[PDB]
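Q: Have a look at this one before I ask anything.
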Amino acid sequence: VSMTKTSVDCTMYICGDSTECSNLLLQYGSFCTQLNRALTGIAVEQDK
Amino acid sequence: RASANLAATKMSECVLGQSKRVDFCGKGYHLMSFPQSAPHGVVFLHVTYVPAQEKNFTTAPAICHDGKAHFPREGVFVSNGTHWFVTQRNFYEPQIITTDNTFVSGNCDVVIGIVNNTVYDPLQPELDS
Amino acid sequence: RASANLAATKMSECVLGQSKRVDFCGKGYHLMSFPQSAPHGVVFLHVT
Amino acid sequence: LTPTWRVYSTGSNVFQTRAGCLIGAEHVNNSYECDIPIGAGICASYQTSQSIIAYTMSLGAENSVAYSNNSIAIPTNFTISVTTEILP
Amino acid sequence: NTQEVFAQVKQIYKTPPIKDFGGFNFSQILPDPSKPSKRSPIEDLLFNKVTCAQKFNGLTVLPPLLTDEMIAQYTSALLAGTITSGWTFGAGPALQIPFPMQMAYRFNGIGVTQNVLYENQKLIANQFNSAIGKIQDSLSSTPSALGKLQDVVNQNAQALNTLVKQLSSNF
Ligand SMILES: *[C@@H]1O[C@H](CO)[C@@H](O)[C@H](O)[C@H]1NC(C)=O
Ligand SMILES: *[C@@H]1O[C@H](CO)[C@@H](O)[C@H](O)[C@H]1NC(C)=O
Ligand SMILES: *[C@@H]1O[C@H](CO)[C@@H](O)[C@H](O)[C@H]1NC(C)=O
Ligand SMILES: *[C@@H]1O[C@H](CO)[C@@H](O)[C@H](O)[C@H]1NC(C)=O
Ligand SMILES: *[C@@H]1O[C@H](CO)[C@@H](O)[C@H](O)[C@H]1NC(C)=O
Ligand SMILES: *[C@@H]1O[C@H](CO)[C@@H](O)[C@H](O)[C@H]1NC(C)=O
Ligand SMILES: *[C@@H]1O[C@H](CO)[C@@H](O)[C@H](O)[C@H]1NC(C)=O
């Protein structure tokens, strides 16, 4: 009926506490936002 | 996988039985279905019943006889212009209105569209003789 | 496409006939259903 | 910029739709079933001498059920028809 | 998808000029000829409820093959077949039947005798009309009624906006 409601922190996954990695990820656009939005949609879908 | 789930459902509900779902297995009142193997698929030969030749008839919701409303047990009241008959819904088979194919459900003041006709009693001729 | 297949099934089984499937077309003993065009969708008025 | 691509045929072939404008197909004011979907209710077909015709597709043959609160239509004959359904 | 959902009917049935359905009132669902597009009042609410448009970065929106008028004509044909014929128009030729008798058919379908309806014809007709009017009012008042279609439109628009905004990143 549903599956595990996992969520992934894209910034915390690609980079640790590093801020240079965070900036280089920032110049890659809004991929992390899309991934987080997709995972949140999956979560709400499991609840539904 | 969605298509295969639909194919399995169609097999179960039309090959293994007769489905009342409308337009699920062929256009019409579904009768049967025959699976046929096909390359990477399946073909169903949906045998369906389709009415062919229509005919206009005058109809009434009930029959007012003996000061009471008579409704068809299974069928509809139809008239060929002068005489009233009860007929099954999907095939024109006129029958004489009797008490076996009709049931009394009150009086004639309350039904809208009721018509005056006689209902044959299959017991009176035997009572006389 | 799954939603559109469900909409086509509901049209066939409730607009074109009376469905005995429970809670398929409205909550209750289904009587009729009326299609209504909507922007990128369809609205069913399930009479039950 | 070569004349062989740009063909207008006096401008009769030019037909302005909502999906754009169709060049090279003659508009016909009657309707058939859709053959090649142009878009926005316009479909094209190859029909007769013979040329591509652009038309508003016909949804179907208009019918009018003779409704009356007093009359019913009951079939007196039937047809056992076999429909073929293909599913991957 | 559109052609599968709406083109179930084979012939465009026409509602009779006179609406004598034994008290049943389909004016809210039948097409309104006064307005330009032949849409019912319910359809008018449904179309009014669901709501950077010139994207020049290679993005274009192709028009649907079935126009809104053609989808409304399909809907009107289905409604006219349902009202005048019943379920008979989906299983072959459309067989005319008075609407009270069609409702008696449906009552037998749910396991209730015709008797129940023929002495409650006025009451059932009034209940049906009131229910349709309440649908009209609830659609008119509640703004979030058409949540699913608006959600689909918003999802597509947000995806397109993200695709456009991705041109601003250096990579
Ligand atoms: C029933 O009467 C109507 C009246 O216009 C007519 O159009 C229709 O063809 C008739 N049906 C048959 C089967 O003759
Ligand atoms: C109607 O059917 C009856 C059968 O008893 C027949 O006697 C009568 O002549 C018929 N009338 C018409 C108009 O077909
Ligand atoms: C059918 O409607 C007409 C007027 O439209 C009316 O005169 C007649 O009494 C009605 N008949 C039934 C059976 O409802
Ligand atoms: C049916 O007959 C009764 C008396 O037998 C009469 O009062 C009534 O008016 C009749 N109905 C019609 C429609 O003529
Ligand atoms: C539609 O085309 C036909 C072609 O014969 C023509 O006779 C008719 O006048 C045209 N009507 C309009 C409104 O363009
Ligand atoms: C029914 O139709 C078949 C052909 O489909 C024909 O042979 C038969 O005579 C018809 N029967 C009646 C009663 O019209
Ligand atoms: C049906 O509803 C409309 C508006 O909802 C109303 O004006 C009309 O009087 C009602 N009855 C009939 C028979 O149209």
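Quick note: numbers on chain E are straight from Swiss-Prot, i.e. 777-827, 851-970, in order.
Using the three backbone atoms N, Cα and C, a Cβ is placed for every residue, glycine included.
Annotations for this protein, taken from Swiss-Prot, read as follows:
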type    : residues        : note
VARIANT : E:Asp796 to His : In strain: B.1.1.318
VARIANT : E:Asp796 to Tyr : In strain: 19B/501Y, Omicron/BA.1, Omicron/BA.2, Omicron/BA.2.12.1, Omicron/BA.2.75, Omicron/BA.4, Omicron/BA.5, Omicron/BQ.1.1, Omicron/XBB.1.5, Omicron/EG.5.1
VARIANT : E:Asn856 to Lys : In strain: Omicron/BA.1
VARIANT : E:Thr859 to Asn : In strain: Lambda/C.37
VARIANT : E:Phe888 to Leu : In strain: Eta/B.1.525
VARIANT : E:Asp950 to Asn : In strain: Delta/B.1.617.2, Mu/B.1.621
VARIANT : E:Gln954 to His : In strain: Omicron/BA.1, Omicron/BA.2, Omicron/BA.2.12.1, Omicron/BA.2.75, Omicron/BA.4, Omicron/BA.5, Omicron/BQ.1.1, Omicron/XBB.1.5, Omicron/EG.5.1
VARIANT : E:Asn969 to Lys : In strain: Omicron/BA.1, Omicron/BA.2, Omicron/BA.2.12.1, Omicron/BA.2.75, Omicron/BA.4, Omicron/BA.5, Omicron/BQ.1.1, Omicron/XBB.1.5, Omicron/EG.5.1
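Each of the listed features needs to be described in terms of its position in the shown structure.
A: Cβ neighbours of E:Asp796 (variant position) (same chain, under 8 Å, six or more residues apart in sequence): none.
Annotation note: E:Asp796 (variant position) sits in a coil segment as assigned by DSSP.
Under a cutoff of 8 A between CB atoms, and with a sequence separation of 6+ in the same chain, the neighbours of E:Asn856 (variant position) are E:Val963, E:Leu966.
The number of other Cβ atoms within 10 Å of the Cβ belonging to E:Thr859 (variant position), over all protein chains shown, comes to 6.
Under the three-state DSSP scheme, E:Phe888 (variant position) falls in the coil class.
Taking the Cβ of E:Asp950 (variant position) as reference, no residue of its chain lies under 8 Å away while being at least six apart in sequence. Mapped onto three states, the DSSP output places E:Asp950 (variant position) in helix.
Sequence-distant contacts (6 or more apart, same chain, Cβ under 8 Å) of E:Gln954 (variant position) do not exist in this structure.
In sequence order, no residues are near E:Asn969 (variant position), counting only same-chain partners six or more apart with C-beta under 8 A.
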Q: Below 8 Å between Cβ atoms and chain D: which of E:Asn856, E:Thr859, E:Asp950, E:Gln954, E:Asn969 make it? I'm asking about the variant positions.
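A: Near chain D, no listed variant positions qualify.
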Q: Among all protein chains shown, how many Cβ atoms are found within 10 Å of the Cβ of E:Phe888 (variant position), not counting that one?
A: 27
Q: Return the variant positions from the list E:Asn856, E:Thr859, E:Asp950, E:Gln954, E:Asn969 for which some CB of chain A is under 8 Å from the residue's own CB; sequence order; 'none' if the set is empty.
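A: Cβ contacts with A, in sequence order: E:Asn969.
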Q: What does DSSP call E:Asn969 (variant position) in the simple three-state scheme?
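A: DSSP call for E:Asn969 (variant position): coil, neither helix nor strand.
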